[PDB]
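In what follows, a single structure is set out as structure tokens and then discussed.
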Amino acid sequence: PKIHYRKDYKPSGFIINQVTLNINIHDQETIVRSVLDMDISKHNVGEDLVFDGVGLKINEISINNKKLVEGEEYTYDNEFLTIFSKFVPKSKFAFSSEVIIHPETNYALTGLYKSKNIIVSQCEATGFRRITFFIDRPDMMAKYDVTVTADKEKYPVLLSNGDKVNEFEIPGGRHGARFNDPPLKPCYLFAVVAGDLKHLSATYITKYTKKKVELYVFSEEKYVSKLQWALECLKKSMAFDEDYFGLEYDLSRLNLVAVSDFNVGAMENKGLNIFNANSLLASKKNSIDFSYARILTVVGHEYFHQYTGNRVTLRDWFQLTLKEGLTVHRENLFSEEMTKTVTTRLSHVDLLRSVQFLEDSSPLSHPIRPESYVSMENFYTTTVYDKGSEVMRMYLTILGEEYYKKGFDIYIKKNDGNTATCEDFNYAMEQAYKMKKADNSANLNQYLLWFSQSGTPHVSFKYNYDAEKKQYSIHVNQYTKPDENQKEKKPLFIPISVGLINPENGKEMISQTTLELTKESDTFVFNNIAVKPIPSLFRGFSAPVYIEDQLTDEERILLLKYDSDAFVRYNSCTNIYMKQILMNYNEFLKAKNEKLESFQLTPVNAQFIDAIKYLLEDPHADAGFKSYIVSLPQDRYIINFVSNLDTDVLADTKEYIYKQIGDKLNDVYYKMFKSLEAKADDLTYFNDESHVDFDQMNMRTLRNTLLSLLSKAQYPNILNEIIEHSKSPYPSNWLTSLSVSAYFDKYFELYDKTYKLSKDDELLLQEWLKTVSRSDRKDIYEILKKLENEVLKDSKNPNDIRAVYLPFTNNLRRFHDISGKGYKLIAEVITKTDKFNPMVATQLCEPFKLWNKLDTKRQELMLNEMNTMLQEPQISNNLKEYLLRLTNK
Ligand SMILES: N[C@@H](c1ccc(-n2cccn2)cc1)P(=O)(O)O
Ligand SMILES: [Mg+2]
Ligand SMILES: [Mg+2]
Ligand SMILES: [Zn+2]
């Protein structure tokens, strides 16, 4: 396998000026004719002409309308087409070809493929070379003129980029459309779609130039009534970019299309965005509440790529974080503004500190700009997207809104063009930084280490208060553990948003202040501090770091009650739980290792329980926040703090802490679950397709969280509540009724009732599968085998496969069964999936990422399964490279 290095970037010695495509789709094959108008670039050194082209069946190739001869003038090995230089012209010339491809049997979902009755393309990153020959790298910009033909009855709707310029009838029941897209684009932004598509549409009038933009959202006919929310999300997304960034859509039309079979969430092809149906379609009757935030963020994300990816483009794939990290940052600012709930930011932090921190301390650790790759298929990671987004968000923290907006406008003005690199972005923020400091010596040079250095920095704190002097000092230290990418880790530029809270009255003692930590350690001193403060550190989670606050639980409890920053309040509560978790885990571990006949456990801090009750009982406090404070930190967050983690000991620890708190608060939880009903489940706008109330949904989250706590505890007669909840019209409630009934004899009665409610909507059936998979059932292995035989069968839909298996892999007791049977089962699924879809096979490897963090026995069980998968003779390149890197071999 060839390793591509970032240091090795060089421009092509060719240019492709114009692509003219004819894509003729037939029952058993698709014929693709392509003419490329080419030139020799100024970098050319007389080399062979080499096209990417994977799995293509050549009918013929030509230069300037003369057929080329296989063997004597060119070789093709199913990956590269090599035309020997003696036969390549030295001025403007035309290369043509006709190849045959087979979208019907393309089950890897990359290139051109069939999803149910829709034909659709997926070109990022290197899928265009599965459609026709090309120099398939993002710096090859060309013009595109595309014609598609197909059977009119099967494929009445034909779409590709640009203007539809001609439509025409073809003998034998066929038809055609031609689309011309004159502005230059990279080939990974080409798209085509054909199908019996239905739609909703609206007209949006831009803010400044008042251009009419037509918006179309498409699906298969069955689900067209689930498109309205997506259309509202698109309007909101355009308004946002207009209001916050001053940016208007440049084209006359934007199409959104939902497909059933898709590897990720969606894709930003220019004016033709294609989506996983689960991230475009929703209704109140047939979707859980999560689908509403999901569609808003995914529609938003692909819209924002129209500037950050599509008009300012990447030179090479190493700069991927520049388009993805920045688009995620734009997406998160939009979500925050649209939902107006504090749990939106908290949920982004929850994701980074569980999943991304785990990745960053694993053998897979990489900086947000890597120095090498082998498979572009495995490069689209939480580190590139989500830590990339936190790095892009730190510029805004450092500069503030006014100067951030100035530096961004600087980057967009200069590079609307025009490929760019991460240094160009940094340069633009620097110019805003010079202007902010009003000092032109000031620079962001050290900031660049955020792109190049891998691993999570640890940031720790000591304090001093001199009561006579009224002088308060915060001593800060940063450290990043050496790893495979850097032996010596340099200090980063770490912005620490802070407040100082008066412990007597809960008030702020200082204005907004962001500490700029630029050295291994520094001491920040504040004068005129009248009383000893509690420091509120990393407000908003202002850098992607392990925060070691060194506060007492009494201080943490005070922040949790009285601080103004949601993240700090949640983090204080998190740190109280972690102190408790590590304590009880070591007490359980000692008792198991020493085989003790009796031992003691440290109870949960009583004043922390009192503070939870105080917050729950506060009718003005936020319900979404309340659901965060009654839940323990995620297992994948906990694992970052324990060596050789025994998952059974952690399951017993979590069980003890939940029971400790429930034994004090279950009456309070019951009362709230009942008093929340009226507002949480209010049906007033149930038939209003466009009315989405994020606060109401967070009330439902809370009720569903409290119901789960009450069921685990077997609170008296709670089954009555579960059975009533199953009759709710909201799928969030009735699916919740299924999972909490796991602890009762009614489980299979609700399994059947909710299957029946779910079975006729393809997405809602996928949510039912996830609910079953995640159910806390002792017979969960037999239940999985039942879903396999009855519901999943041999589905190659990645949504179906992921729904049956991924939630189960989070079942701490059972997936991690000491016999290794769970690791066995997931490995069998990965290998089976790898036969047809290597990308999804790699996604199904996710539970294995923490393998070297677990206890001795479990490390060995997981390594065994990874080595077994690695030894499969038919392993894909993608799965092989991933598992070799994961197992350090
Ligand atoms: N850029 C989009 C996308 C689509 C597909 C893939 N993909 C990566 C490997 C194979 N397909 C990557 C990104 P997005 O960030 O999902 O908007
Ligand atoms: Mg083929
Ligand atoms: Mg299906
Ligand atoms: Zn993206």
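Swiss-Prot numbering applies to chain A: residues 196-1084, in that order.
How was it done? The header gives X-ray crystallography, 1.9 Å.
Any Cβ shown, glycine's included, is placed from N, Cα and C.
Feature list (source: Swiss-Prot):
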type	residues	note
ACT_SITE	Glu497	active site, proton acceptor
BINDING	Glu319, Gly460, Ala461, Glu463	peptide binding site
BINDING	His496, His500, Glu519	Zn(2+) binding site
MUTAGEN	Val459 to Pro	Severely affects substrate specificity. No effect on Zn(2+) binding
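The two recorded residues, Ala461 (peptide binding site) and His500 (Zn(2+) binding site), have Cα atoms 11 Å apart. A distance of 13 Å separates the Cα atom of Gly460 (peptide binding site) from that of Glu519 (Zn(2+) binding site). Separating the Cα atoms of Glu497 (active site, proton acceptor) and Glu463 (peptide binding site) is a whole-number distance of 5 Å. Counting only the Cα atoms, the space from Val459 (mutagenesis position) to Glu519 (Zn(2+) binding site) is about 14 angstrom. Shown are the recorded positions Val459, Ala461; of these, the residue with the fewest other Cβ atoms within 10 Å is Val459. Here the Cβ of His496 (Zn(2+) binding site) has 26 other Cβ atoms within 10 Å, regardless of which shown protein chain they belong to. Contact annotation for binding-site residues (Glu319, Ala461, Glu519) versus ligand 3: none, no CB falling under 6 Å from a ligand atom.
Take the CB of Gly460 (peptide binding site) and look out to 10 A: across all protein chains shown you find 17 other CB atoms. Taking the Cβ of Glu497 (active site, proton acceptor) as centre and 10 Å as the limit, one finds 27 other Cβ atoms among all the protein chains shown. Taking each of the binding-site residues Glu319, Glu519 in turn and counting other Cβ atoms within 10 Å of its Cβ gives the largest count for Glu519. Take the Cα of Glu463 (peptide binding site) and measure to each of the binding-site residues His496, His500, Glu519: the nearest one is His500.
Cα-Cα distance from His496 (Zn(2+) binding site) to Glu319 (peptide binding site): 15 Å (rounded to the nearest whole number). For the peptide site, the Cβ centre of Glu319, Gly460, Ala461, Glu463 serves as reference, and the other residues of the chain with Cβ at most 8 Å from it are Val459, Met462, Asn468, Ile469, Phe470, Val493, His496, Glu497, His500. Every protein chain considered, the tally of other Cβ atoms within 10 Å of the Cβ of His500 (Zn(2+) binding site) stands at 24. The binding residues for peptide are recorded as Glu319, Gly460, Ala461, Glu463; their greatest pairwise CA distance is 13 Å. Taking the centre of the Cβ atoms of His496, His500, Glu519 as the Zn(2+) site, the nearby residues of that chain (Cβ within 8 Å, site residues left out) are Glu463, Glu497, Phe499, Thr503, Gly504, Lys518, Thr522, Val523, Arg525, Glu526.
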